[PDB]
Amino acid sequence: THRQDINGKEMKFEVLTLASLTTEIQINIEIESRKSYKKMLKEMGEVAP
Amino acid sequence: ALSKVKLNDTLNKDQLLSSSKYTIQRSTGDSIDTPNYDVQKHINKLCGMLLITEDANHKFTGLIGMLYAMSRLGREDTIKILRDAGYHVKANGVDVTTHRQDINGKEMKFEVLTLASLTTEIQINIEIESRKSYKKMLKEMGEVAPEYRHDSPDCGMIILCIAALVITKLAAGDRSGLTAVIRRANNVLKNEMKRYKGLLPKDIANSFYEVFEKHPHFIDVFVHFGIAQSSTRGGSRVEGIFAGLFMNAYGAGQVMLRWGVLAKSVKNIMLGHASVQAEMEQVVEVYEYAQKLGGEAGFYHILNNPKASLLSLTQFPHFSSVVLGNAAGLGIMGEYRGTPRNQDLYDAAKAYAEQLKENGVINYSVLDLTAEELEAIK
Amino acid sequence: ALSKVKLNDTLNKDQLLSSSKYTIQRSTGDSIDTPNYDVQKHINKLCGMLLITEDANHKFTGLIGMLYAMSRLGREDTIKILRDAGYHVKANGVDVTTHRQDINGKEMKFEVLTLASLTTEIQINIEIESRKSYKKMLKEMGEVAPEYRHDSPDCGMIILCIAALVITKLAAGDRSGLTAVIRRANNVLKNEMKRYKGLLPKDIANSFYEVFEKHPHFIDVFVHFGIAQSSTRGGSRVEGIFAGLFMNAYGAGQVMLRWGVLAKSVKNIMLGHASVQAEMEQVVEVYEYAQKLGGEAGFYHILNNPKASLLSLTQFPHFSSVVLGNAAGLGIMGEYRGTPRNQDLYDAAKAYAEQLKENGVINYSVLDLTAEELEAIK
């Protein structure tokens, strides 16, 4: 578990300990996914499985 | 035969408790973070950074000290201790992880441990305060030494020396021996206190009092760690100090047995009183029980062992009164706040004990003097 | 029975410490360079080049001396010692390597050892200074001998003799016995000091003090090396000197036990005093504990063994005062800076001990004189 302050807010991030893939990269992947998810949710209302 | 009218109550209670064929086993609560030998250097580093920090926040010093003790015991011995004490433990593996964050607008790398008890932010803060204090000290004296650093391999064991003092005073039942802990931690470990600015005996002692009050299984783990530490073949000077302070806790909560042995040794006359002689059979039963228990009985009152009550002598008011009076007369009872409940026997024993010191005659029979020309030398 | 009111505290504490079913095991820190029999000649050569160098840099003499001790023990015995002492050790194999560099604008070949503790440049510098001193001495006397060279097979054991003296004085707790070490190293090893110009007892002794302070596991390794060295069937004269100086450390930190035995032997009268007789039961318990421990107990205070505190007699102020007074009267206490805490018993014992030497009568009963015509010879 990694906590850091993006957008001036404390949020918790769940990552894996990989020598090949750094923690910052996993955090960035999750952040971009969250942005895209919220944009899609705004543009269609409700998400599905 | 009237001499056969006897009940061996102490031995019978011990036999009842030691032949139980059913066992309870308790739940510790949260998961226990059990470090192994791997993170011992990191925990010792954390202790060193706590020690070099003036005005250190010692809220977690007891927790870190117990982590250090558990890492020197190892995961397997710690887990086995917790099973043998009769506890359900969910062991947590402790491993080292790297955390990067931006303080002062700069990217810097931090090396922490995965502990459920001690959060990552707390470890980072400990390291940051240690760094500030280190740079301030470096500025104020020019160059640091192995004496003033977190890398010293005894930084954890100084904290465990404070813990050993707290263990010596745990039998009082509360934080009443805190002043004694602070005094003895100033006498002992004075060079260390000059060395480390964050070594505050009161703060560390309060932290250890708190951790022992919250988690009574940490008392068990620490006592068995201190027995394993004192069972080594040797060590450094700080480890020797710890062993000496941890053997200071042996017999804690059982001062009246030692004072009764002392009252017998100085041959106090009030032990020949009729009521004391009435109680002698059972007091002797108690002493035989103690010497049958042996070494394990020295930590019964620290550990809150149930069989601690069987070592009590207060169920013998006249013998206890004579023992307390002898201690008071010899000037060793100090501020012991156990009270005699036979005032007359107490006063008589105190008077005789005071008379003992003033008087005193050499007993030449205990030597092997074949010819005694000492009479002419007088 | 009042005689049954006894607590065998010393034996009970020993039983507690010797029956521990959990063990700690510590981390030595950096990797330990463990040489084997292969590099023993090279380490002895290094010691010889250190010895033949006037104004030698003895900063690493303690480290090299411990390397020599470890190479005579071997890799397997050294590693087993470190496990038995309860240490995590990362053993480093030590092997010989060749290094060529250009000093004085010339290509010359240098033979060094791969040690993490001792860098290659340091070994090269040691050899260079040794070469300069050797050529200067050769110029000033014409021809060298086996006496004046690094090839002597006792060059390492002279350094270990200095180490043995430091071990004898380690129980004082600091570098306070340095003057005694220097004095005894001038008395003993005087021919060697005439032989080797780089044999500076103060510098070597300070180096060994420093290495023992830094690495408390080197004290363990050295004590067990000295026991293994004294367990041989024979050796050279320097090895005999080392064995004699290493048995000088037996019982260090326990002088009061020996002085109590001496006070009993000279039949000091103050041992019959009432308070001493009160303490006799427990002091006898301590003596039985010491003689039950046997030979291993002679190095408890050097090694910082935790059970060293159980051998103390200072918990018996009256007996200790009589013992110190007897020593003071017999004129052996010297500059011992342990203080009596019963002044009157100390003074009385001192007075009687002084009276002992002046007086003295032959006890004819200890012989087998059937007919005593000695009366007529008077």
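Here chain B follows Swiss-Prot, giving residues 2-379 in order.
Here the Cβ of each residue, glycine as well, is placed from N, Cα and C on the backbone.
Among the mutagenesis entries in Swiss-Prot is B:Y23 to D or F, noted as: 65% loss of transcription but no effect on replication. In the three-state DSSP reading, B:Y23 (mutagenesis position) counts as coil. Around B:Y23 (mutagenesis position), a 10 Å sphere centred on its CB holds 4 further CB atoms from the protein chains shown.
Experimental mutagenesis is annotated in Swiss-Prot for B:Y38 to D or F, with the remark: 45% loss of transcription but no effect on replication. In this structure, B:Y38 (mutagenesis position) is part of a helix by DSSP.
For B:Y69 to F, Swiss-Prot lists a mutagenesis experiment annotated as follows: Increased transcription and 50% loss of replication. In the three-state DSSP assignment, the secondary structure recorded for B:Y69 (mutagenesis position) is helix.
Over all protein chains present, the Cβ of B:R132 (mutagenesis position) has 15 other Cβ atoms lying within 10 Å. For the mutagenesis of B:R132 to A, Swiss-Prot gives this note: Almost complete loss of viral RNA synthesis. The structure shown keeps the original residue.
Under its natural variant entries, Swiss-Prot includes B:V267 to I with the note: In strain: Cold-passage attenuated. In the three-state DSSP scheme, B:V267 (variant position) falls into the coil class.
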Request  = Take the C-alpha atoms of B:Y23 (mutagenesis position) and B:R132 (mutagenesis position) and report the distance between them in angstrom, rounded.
outcome  = 54
Ask   = At the level of the C-alpha atoms, what whole-angstrom distance separates B:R132 (mutagenesis position) and B:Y69 (mutagenesis position)?
value = 21
Ask   = Near B:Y69 (mutagenesis position), which residues of its own chain have a C-beta under 8 A away, given they sit six or more steps off in sequence?
value = B:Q41, B:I44, B:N45, B:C48, B:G157, B:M158, B:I160, B:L161
Request  = Fill in the CA-CA distance, B:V267 (variant position) to B:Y38 (mutagenesis position), as an integer in Å.
outcome  = 50
Request  = Within 10 Å of the Cβ of B:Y38 (mutagenesis position), how many other Cβ atoms can you find? Include all protein chains, please.
outcome  = 17
Key: B:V267 (variant position) CB neighbourhood, other CB atoms within 10 A   = 19
Query = Which of B:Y23, B:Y38, B:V267 (recorded positions) reach within a Cβ distance of under 8 Å of chain C?
reply = B:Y38, B:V267
